[PDB]
Amino acid sequence: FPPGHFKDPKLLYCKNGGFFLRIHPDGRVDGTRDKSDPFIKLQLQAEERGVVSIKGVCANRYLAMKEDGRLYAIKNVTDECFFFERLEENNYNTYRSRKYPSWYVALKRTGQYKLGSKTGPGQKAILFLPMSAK
């Protein structure tokens, strides 16, 4: 197979409570502290420069942000599935919706997602550290 065929999985660790982003088979998105959870293994695929999509390996669904700010995961990629990936001062990344460019992927400290319209650049909720899934 040509280069890039097999995608290297990653975890996304949210600084706000220390949860790994989790994508469930039914499309729900939340966080968990169990590093052995099969549903936290993600593929971060580079799309255009500085933009990624985020796929749950086991759920086989793409992270998307809906026009009402809700986070969910869908089986087929749409324009709601693309995020600007920006490196931050504390070595974490942020993921900002390309379709709705004031809104970020984010978790509350309960482990539930934070509505996109409530997010913003200074929040702990939007900070994710890519980690090895090995």
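Using the numbering of Swiss-Prot, the residues shown for chain A are 154-287, in order.
Including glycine, each Cβ sits where the backbone N, Cα and C put it.
All protein chains included, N169 (heparin binding site) registers 19 other Cβ atoms within 10 Å of its own Cβ. If you look up Swiss-Prot, you'll see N169 marked as heparin binding site, on the strength of similarity to another entry.
The Cβ of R181 (mutagenesis position) has 16 other Cβ atoms within 10 Å, all protein chains considered. In Swiss-Prot, the entry for mutagenesis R181 to E states: No effect on integrin binding. The structure shown retains the original residue.
Listed in Swiss-Prot as a mutagenesis experiment, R186 to E is described as follows: No effect on integrin binding. In sequence order, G171, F172, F173, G264 are the residues near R186 (mutagenesis position), counting only same-chain partners six or more apart with C-beta under 8 A.
A coil conformation is recorded for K188 (mutagenesis position) in the three-state DSSP classification, outside any helix or strand. Where Swiss-Prot documents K188 to E as a mutagenesis experiment, the accompanying text is: No effect on integrin binding.
According to Swiss-Prot, the mutagenesis experiment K267 to E carries the following note: Reduces binding to integrin ITGAV:ITGB3 and suppresses FGF2 signaling with reduced ERK1/2 activation and reduced ability to induce DNA synthesis, cell migration and angiogenesis. Acts as a potent antagonist of FGF2-mediated angiogenesis. Non-local contacts of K267 (mutagenesis position) by the CB criterion (under 8 A, 6+ apart in sequence, same chain) comprise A259, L260, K261, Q276, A278.
For the pair formed by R181 (mutagenesis position) and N169 (heparin binding site), distance between Cα atoms is given as 19 Å, rounded to the nearest Å. Cα-Cα distance from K188 (mutagenesis position) to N169 (heparin binding site): 16 Å (rounded to the nearest whole number).
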